[PDB]
Amino acid sequence: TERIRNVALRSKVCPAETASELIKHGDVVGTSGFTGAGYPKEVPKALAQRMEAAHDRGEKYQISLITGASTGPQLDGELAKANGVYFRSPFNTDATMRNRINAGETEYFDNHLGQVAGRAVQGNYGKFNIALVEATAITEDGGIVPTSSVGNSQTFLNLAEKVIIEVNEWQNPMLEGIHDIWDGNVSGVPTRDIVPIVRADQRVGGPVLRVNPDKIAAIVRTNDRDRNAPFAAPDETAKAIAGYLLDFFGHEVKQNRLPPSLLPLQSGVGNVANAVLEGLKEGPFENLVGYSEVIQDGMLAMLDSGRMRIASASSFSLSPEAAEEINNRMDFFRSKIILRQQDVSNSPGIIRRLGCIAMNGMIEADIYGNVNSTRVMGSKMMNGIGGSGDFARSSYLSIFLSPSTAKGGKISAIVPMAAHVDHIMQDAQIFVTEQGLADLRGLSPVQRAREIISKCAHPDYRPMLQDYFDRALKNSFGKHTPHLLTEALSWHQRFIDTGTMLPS
Amino acid sequence: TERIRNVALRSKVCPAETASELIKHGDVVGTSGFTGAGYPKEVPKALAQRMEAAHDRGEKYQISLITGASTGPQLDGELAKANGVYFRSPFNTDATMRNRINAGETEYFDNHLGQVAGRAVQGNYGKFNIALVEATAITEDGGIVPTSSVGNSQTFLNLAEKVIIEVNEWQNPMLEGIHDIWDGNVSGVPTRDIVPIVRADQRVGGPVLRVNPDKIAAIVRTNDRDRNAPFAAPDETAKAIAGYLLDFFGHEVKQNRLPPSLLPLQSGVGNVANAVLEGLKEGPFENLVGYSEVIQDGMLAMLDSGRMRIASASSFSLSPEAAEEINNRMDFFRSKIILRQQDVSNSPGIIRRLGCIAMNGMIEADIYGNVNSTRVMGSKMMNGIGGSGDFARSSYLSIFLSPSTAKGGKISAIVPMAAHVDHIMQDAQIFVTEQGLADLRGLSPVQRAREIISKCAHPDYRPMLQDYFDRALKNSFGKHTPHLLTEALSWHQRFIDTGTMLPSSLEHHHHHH
Ligand SMILES: CC(C)(COP(=O)(O)OP(=O)(O)OC[C@H]1O[C@@H](n2cnc3c(N)ncnc32)[C@H](O)[C@@H]1OP(=O)(O)O)[C@@H](O)C(=O)NCCC(=O)NCCS
Ligand SMILES: CC(C)(COP(=O)(O)OP(=O)(O)OC[C@H]1O[C@@H](n2cnc3c(N)ncnc32)[C@H](O)[C@@H]1OP(=O)(O)O)[C@@H](O)C(=O)NCCC(=O)NCCS
Ligand SMILES: [Cl-]
Ligand SMILES: [Cl-]
Ligand SMILES: [Cl-]
Ligand SMILES: [Cl-]
């Protein structure tokens with residue numbers, strides 16, 4: 001079945017190489033792509049090849065690359081390999097690009113995901129020269145059907161001087177209809193419109209991205225794959241975490257602090273998320289609803305088993321097994337999933353209104369419950385803040401989940417002071433490790449410390465943490481949030497120096 | 001005239017002392033009060049006396065005190081002097097209470113102001129035993145007219161088992177009508193209502209707080225003043241800061257990145273805020289709008305001149321002279337001002353929709369532009385985060401303003417690493433000091449550092465900052481946000497040990513060579 005259904009636009013089909021020539025040194029390029037899904041593939045590869053050649057000839061050739069969130073080898077990977085990105089935002093997970101970022105070779109800023117569209121419209125990244133967006137199809141009326149994510153694509157299409165569409169035959173034609181694109185003012189010039197979403201399952205828009213056809217400078221026919229999540233399963237640590245959390249949800253429901261169906265759920269991806277979602281798949285809470293950034297393996301299973309009724313997100317993050325699954329029953333799943341613009345999925349106004357329960361991972365927390373989501377030792381980027389701030393601060397309950405240690409026990413995930421802060425105390429109420437659960441609601445910082453140390457810290461590190469806290473209480477400048485500044489970051493330095501946070 | 005216009009409720013009138021006896025050791029008490037305005041006065045004073053008397057006999061007597069925001073000497077002050085508060089939230093500016101907090105004698109958590117009502121309804125502070133609310137009047141149908149602030153009063157009235165009202169004749173009767181109290185679900189059980197505010201001058205509710213009259217256990221007639229802090233006349237440092245900011249606004253307008261009427265403005269109080277408000281009064285702008293937490297002297301000034309068309313807030317923060325001005329013209333100013341519940345003034349949904357410009361103070365920022373609003377040396381509370389997070393994160397533009405140094409030059413307000421973080425890099429776009437303005441939009445952390453160091457840091461500290469940065473760039477574990485963990489917090493420790501962040505020349509320092 002022909003994917004370009006608007007006859008007139010078929011005259012704009014051209015090779016990826018030729019399309020890449022539209023992109024000039026210095027350009028700001030906005031692309032589709034979120035959680036390894038729906039990013040352009042072939043034009044970035046052709047661009048990277050030409051960048052390498054240009055550099056070899058002594059010609060500067062770099063772009064600014066703005067996305068939905070993470071992409072894949074074909075985009076972040078190839079461009080990073082070619083040393084062709086001078087600035088990157090807002091969220092990366094590619095190893096080559098991560099290395100460029102941590103070497104200072106590519107400038108990076110990890111904006112709150114739900115804010116990126118608004119900052120782009122404000123001009124913070126500069127004028128968008130190019131929008132490069134992957135599509136499942138182009139409708140007879142010229143609508144652009146998104147692929148496996150929506151992300152920021154509608155905004156990039158609005159802003160960009162020239163538009164390049166990659167129509168990817170690898171993507172399932174039955175994706176058409178799954179997206180919900182609102183034509184209102186979410187991230188434009190103030191005063192913005194009210195987004196009339198009052199339930200997580202509410203569609204308020206249409207199935208296509210809109211663009212003036214005169215702005216389309218090239219369409220490239222492509223055939224290449226998204227990334228997939230690991231198939232791998234929850235270990236003992238993840239299952240213990242899930243166990244503590246589910247017990248907690250049970251007690252809240254019993255105390256009438258949550259409905260029997262809980263509240264709209266926001267979850268991450270990873271061992272821990274899968275375990276939590278796996279836990280819920282067979283849990284005592286029925287008619288669950290998801291209002292999240294991403295559809296992962298865990299949520300897909302519940303939409304399947306009816307334990308979750310519907311899930312809202314901006315993107316997919318699926319294992320090959322899960323992808324195969326959904327691609328076989330798209331007609332079914334398509335009625336249980338809504339893919340929204342990321343400035344809507346991650347809108348704090350909507351998240352607070354719906355009363356979302358936020359469940360997110362973390363690098364580390366300190367004893368006062370400040371959370372680092374991003375920067376190892378305070379300086380080395382992992383992925384980025386993503387939407388964890390959008391959700392943590394706006395949620396009805398903000399929960400953070402992590403193994404109590406990292407790197408085979410050589411790092412404590414509970415530390416005297418976080419080496420970098422992404423989420424302040426006020427934005428984190430509940431902590432869960434395989435050691436236990438700390439409920440911090442209504443507590444002062446010293447009271448938070450008692451709970452975090454006693455409930456969440458690993459036995460190998462707990463006495464050291466308690467020792468730090470007790471001596472801090474005695475010798476700190478102030479006693480409201482006791483610290484010993486000579487020692488606060490010393491565990492991190494110990495790891496840098498010796499490879500472990502444990503004393504010799 | 002009679003302030004209690006509901007006849008039945010007059011039977012509940014009693015002395016302050018008697019009313020205070022309703023409050024028991026251990027009680028959670030929610031009160032009116034925000035930026036030193038509209039807090040109860042006589043009952044707290046009586047309570048403090050009875051607490052001190054109990055303590056002298058070896059009898060425990062303490063409460064949990066939950067407020068709108070800051071109060072005043074009669075409340076935070078008296079209770080703190082009496083050591084009568086075991087837990088306090090969400091925001092304090094009283095010096096005695098500050099001392100109790102920093103000594104560990106009063107447990108404290110500074111919640112985001114716009115979230116307090118919601119967390120109270122969720123039960124985070126426990127069950128509310130008492131709501132103690134100051135009123136201008138009580139209407140014929142039993143409505144409670146608030147005074148110089150709204151704060152969290154409607155929420156506290158809903159939650160509390162027993163209610164005590166202080167009817168304060170010092171407060172101008174013409175305050176009645178200035179408030180907008182919504183019965184909508186802003187901070188209740190999900191799903192919440194859409195709060196349908198689409199302009200700063202929009203009223204969505206009515207003039208009174210609502211309470212079941214059966215919960216009213218006591219009404220006390222009072223006559224006592226709010227805490228009207230002296231006007232902080234701008235110094236040269238403040239004027240310089242304001243000048244840079246106003247130049248920046250002017251440029252944004254000339255580049256069509258803001259309209260000539262700017263956008264709804266949120267500002268603070270004090271020296272720098274006053275300088276900015278004076279600058280706004282004289283600048284090349286028109287038809288300004290306030291959407292903030294507070295109404296300050298400079299705002300009245302622009303409402304009078306017509307430069308500002310309306311000012312929305314939860315409270316007043318006026319000097320005695322300004323308080324006098326508004327009292328003799330309350331008829332006029334009541335038409336230009338809307339006082340809202342703080343969970344509405346500080347609603348992230350509304351702040352973002354309106355596109356507010358946020359302008360806030362700070363203790364310090366690090367070279368990467370993370371901001372500390374609260375904890376000196378990382379451990380000693382000043383005031384609290386207040387609504388700075390509500391506004392900073394939700395705003396169209398988030399701006400932080402501060403002198404480049406503190407403590408007569410012995411502290412740098414720009415440091416290698418902040419000792420505590422309230423506002424992450426993502427929540428701060430513009431920094432201004434008397435040295436200049438750093439525009440950080442679209443920059444990576446290393447690029448942020450270049451701008452902050454060059455534009456904002458004091459000449460006495462810039463070389464030391466550049467040295468830290470340069471050596472971090474060469475040695476840091478990662479180079480995305482370069483740090484030297486061995487010395488990141490060393491300037492703070494230096495201040496603790498020596499009373500200054502400036503290094504001695506009797507030992508080696510990398511920037512000296
Ligand atoms: C924090 C985050 C990296 C954790 O991911 P996770 O899969 O749940 O946790 P894991 O235990 O598997 O650890 C992931 C990686 O971080 C590393 N890590 C985790 N904690 C660490 C620590 N305290 N010190 C050093 N490294 C750490 C792990 O080593 C691992 O890296 P590796 O494979 O190179 O060894 C991840 O949640 C994230 O990037 N958060 C930011 C975005 C976000 O939260 N968005 C909201 C929801 S869409
Ligand atoms: C950060 C804050 C304290 C600054 O106050 P300010 O009036 O703007 O500026 P000041 O220079 O007068 O500083 C106030 C006090 O903090 C101290 N201070 C400021 N910076 C300091 C620093 N870098 N190191 C140590 N102390 C510092 C000052 O010495 C002063 O102390 P003092 O009263 O004992 O003399 C204040 O803005 C605040 O409390 N912010 C949190 C609440 C908020 O922003 N709400 C938003 C809407 S208003
Ligand atoms: Cl909305
Ligand atoms: Cl709380
Ligand atoms: Cl709303
Ligand atoms: Cl930005």
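Start at 1 and count along the chain as shown; that gives each residue its number.
Cβ atoms here come from the backbone N, Cα and C positions, even for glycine.
Feature annotation from Swiss-Prot assigns active site, 5-glutamyl coenzyme A thioester intermediate to B:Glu293; the stated evidence is experimental evidence. DSSP classifies B:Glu293 (mutagenesis position) as coil under the three-state reduction. All protein chains shown were included, and the count of other CB atoms within 10 Å of the CB of B:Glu293 (mutagenesis position) stands at 30.
In sequence order, B:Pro234, B:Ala238, B:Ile241, B:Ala242, B:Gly361, B:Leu401, B:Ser402 constitute the residues six or more apart from B:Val272 (CoA binding site) in its chain with CB-CB distances below 8 Å. Annotated CoA binding site per Swiss-Prot: B:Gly268, B:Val269, B:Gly270, B:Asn271, B:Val272, B:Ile363, B:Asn383, B:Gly387, B:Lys407, in sequence order.
As a published mutagenesis entry, B:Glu293 to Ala (Swiss-Prot position 294) appears in Swiss-Prot alongside the note: Abolishes enzyme activity.
The Cβ neighbour count for B:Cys356 (mutagenesis position), using a 10 Å radius over every protein chain in view, is 26. Swiss-Prot documents B:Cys356 to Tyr (Swiss-Prot position 357) as a published mutagenesis change and attaches the note Strongly impaired protein solubility.
Under its mutagenesis entries, Swiss-Prot includes B:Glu434 to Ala or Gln (Swiss-Prot position 435) with the note: Abolishes protein solubility. In sequence order, B:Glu236, B:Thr237, B:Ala240, B:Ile241, B:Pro403, B:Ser404 make up the list of same-chain residues 6 or more apart from B:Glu434 (mutagenesis position) whose Cβ falls under 8 Å from its Cβ.
Annotation for the binding-site residues B:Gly268, B:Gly270: lowest Cβ count within 10 Å of the residue's own Cβ, B:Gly270. In the three-state DSSP scheme, B:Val272 (CoA binding site) falls into the helix class. Across the structure, B:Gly270 (CoA binding site) and B:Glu293 (mutagenesis position) place their CA atoms 14 angstrom apart. Distance from the CA of B:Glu293 (mutagenesis position) to the CA of B:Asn383 (CoA binding site) is 15 Å. B:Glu293 (mutagenesis position) is 28 Å away from B:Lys407 (CoA binding site) when you measure Cα to Cα. Other Cβ atoms within 10 Å of the Cβ of B:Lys407 (CoA binding site) number 13 in total over all chains. Residue pairs drawn from B:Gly268, B:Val269, B:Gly270, B:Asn271, B:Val272, B:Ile363, B:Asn383, B:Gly387, B:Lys407, the listed CoA binders, are separated by up to 25 Å at the Cα level.
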